[PDB]
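Notes follow the structure.
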Amino acid sequence: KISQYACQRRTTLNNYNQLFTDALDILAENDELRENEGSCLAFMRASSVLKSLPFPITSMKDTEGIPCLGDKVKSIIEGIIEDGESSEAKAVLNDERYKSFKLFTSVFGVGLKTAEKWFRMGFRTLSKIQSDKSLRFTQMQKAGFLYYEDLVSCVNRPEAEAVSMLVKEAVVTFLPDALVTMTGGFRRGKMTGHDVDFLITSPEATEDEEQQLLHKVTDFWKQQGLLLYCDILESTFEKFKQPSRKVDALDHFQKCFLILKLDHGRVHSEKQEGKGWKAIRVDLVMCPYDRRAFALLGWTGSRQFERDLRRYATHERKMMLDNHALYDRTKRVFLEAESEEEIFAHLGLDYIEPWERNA
Ligand SMILES: Nc1ncnc2c1ncn2[C@@H]1O[C@H](COP(=O)(O)CP(=O)(O)OP(=O)(O)O)[C@@H](O)[C@H]1O
Ligand SMILES: [Mg+2]
Ligand SMILES: [Mg+2]
Ligand code: NA
């Protein structure tokens, strides 16, 4: 019996139901844009459970016993079985507001509010936005437009590995005992990503050394001429605060959102061609050593896997989980973990491998 929780399912990248889930992902994204949080959640949970199936749906009988498939979702599945297409998802793909939101938020530094503002101003293309003489752009958006073609092309595994080498070389220069781990999509086995994410931790660094590392590493890259964009968010981490009760838990660790200049010579791929370098989005997170397993688990994702992990912890175990800690409300104790496996064992869950968290 398939669990309603993604954290009790193994979801690998061999999706046999992409015809259904691509349509459900589009419908979920449109509900996010139309501020319909409820309908968005229902389509996300349905899409997530179909991604876990070891076989393709070929008839309505195949949906029997599958949880998170409401009447609205089953009508969409029925229509795709009928014609090979979703008329509902097709209408969203042709919707002017949806097309504009997807196009505008494809720019680094552009969120829902700015995308909505530009749409209501009558903008429909990035060319008309960039060349406008009255518009004022944030420093984030300026970088988003300047490095647009590189950022919109997918980061591949040779590029992610080349970035990992750069991160490790910079980090060990200031903290030689530091542990650097690639997280996000690439840790889940993806071939491509929009960015490359890393978790950095040090067993012997002080509170001040931990705070200064991201400033030292980015100043080093600025000196090398590799820092194209940099935004460092200081830590708001509280060692003894209870974990978040929120559906989407906020991360309080020190972090930075970067754009790095990746020279072609550093990339060992099958394939100089153009300018000789590529702009790469990189996120770095620094966490205290004792919280490394919670941070790794939170930053590995997927977003749906994290949501269900926290929901399961609260509703089934009366535990509070976030990226910083695990608290047991019955025992009235914080639970320690040196690995992700120990977190899963505390929660009474079978261990799910990172490549099985693609919910
Ligand atoms: N502010 C934040 N707080 C908590 N977790 C976060 C976070 N930002 C990102 N994450 C987590 O870190 C993982 C990597 O984040 P992202 O880079 O935003 C998406 P991804 O799953 O890696 O695919 P992608 O980078 O190709 O789009 C996510 O799967 C999510 O669980
Ligand atoms: Mg990522
Ligand atoms: Mg990221
Ligand atoms: Na954006």
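Quick note: numbers on chain A are straight from Swiss-Prot, i.e. 149-419, 423-510, in order.
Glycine is treated like the rest: Cβ placed from N, Cα and C.
Swiss-Prot lists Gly333, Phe334, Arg335, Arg336, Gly337, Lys338, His342, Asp343, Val344, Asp345, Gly449, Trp450 with the feature 2'-deoxyribonucleoside 5'-triphosphate binding site, giving a large-scale study or a structure entry as the kind of evidence. For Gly449 (2'-deoxyribonucleoside 5'-triphosphate binding site), the same-chain residues lying six or more positions away in sequence with a CB closer than 8 A to its CB are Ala397, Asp399, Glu457, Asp473, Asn474.
The Mg(2+) binding site annotation in Swiss-Prot covers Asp343, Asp345, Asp434. In the three-state DSSP scheme, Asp343 (Mg(2+) binding site) falls into the coil class. Within 10 Å of the C-beta of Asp343 (Mg(2+) binding site) we count 19 further C-beta atoms, all protein chains included.
Counting only same-chain residues at least 6 apart in sequence, those with a Cβ under 8 Å from the Cβ of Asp170 (mutagenesis position) are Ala237. For the mutagenesis result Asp170 to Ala, the note given in Swiss-Prot is Almost complete loss of exonuclease activity in TDT-L; when associated with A-29 and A-473. Decreased transferase activity in TDT-S; when associated with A-29 and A-473.
The local packing around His342 (mutagenesis position), expressed as other Cβ atoms within 10 Å of its Cβ over all shown chains, amounts to 14. As a published mutagenesis entry, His342 to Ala appears in Swiss-Prot alongside the note: Nearly abolishes enzyme activity.
Among the mutagenesis results in Swiss-Prot, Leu398 to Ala has the note: Nearly abolishes enzyme activity. The residue drawn here is the original one. For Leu398 (mutagenesis position), the same-chain residues that are 6 or more apart in sequence and have a Cβ closer than 8 Å to its Cβ are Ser392.
Under its mutagenesis annotations, Swiss-Prot gives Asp399 to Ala the following note: Nearly abolishes enzyme activity. For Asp399 (mutagenesis position), the count of additional Cβ atoms within 10 Å of its Cβ stands at 19 [all protein chains shown]. The secondary structure of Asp399 (mutagenesis position), as reduced to three states from DSSP, is coil rather than helix or strand.
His400 (mutagenesis position) counts 18 other C-beta atoms within 10 Å of its own C-beta, drawing on all protein chains shown. Here Swiss-Prot notes a mutagenesis experiment, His400 to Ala, with the remark: Reduces enzyme activity.
For the mutagenesis of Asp473 to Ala, Swiss-Prot gives this note: Almost complete loss of exonuclease activity in TDT-L; when associated with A-29 and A-170. Decreased transferase activity in TDT-S; when associated with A-29 and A-170. The structure shown keeps the original residue.
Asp343 (Mg(2+) binding site) sits 20 Å from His400 (mutagenesis position), taking the Cα positions as reference. The recorded positions examined here are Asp345, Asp434, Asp473; by Cβ neighbour count within 10 Å, the least packed of them is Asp434. Cα of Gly333 (2'-deoxyribonucleoside 5'-triphosphate binding site) to Cα of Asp434 (Mg(2+) binding site): a distance of 12 Å. Residues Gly333, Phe334, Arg335, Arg336, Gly337, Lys338, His342, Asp343, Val344, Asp345, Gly449, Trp450 are listed as the 2'-deoxyribonucleoside 5'-triphosphate binders, and the farthest two of them sit 18 Å apart at their Cα atoms.
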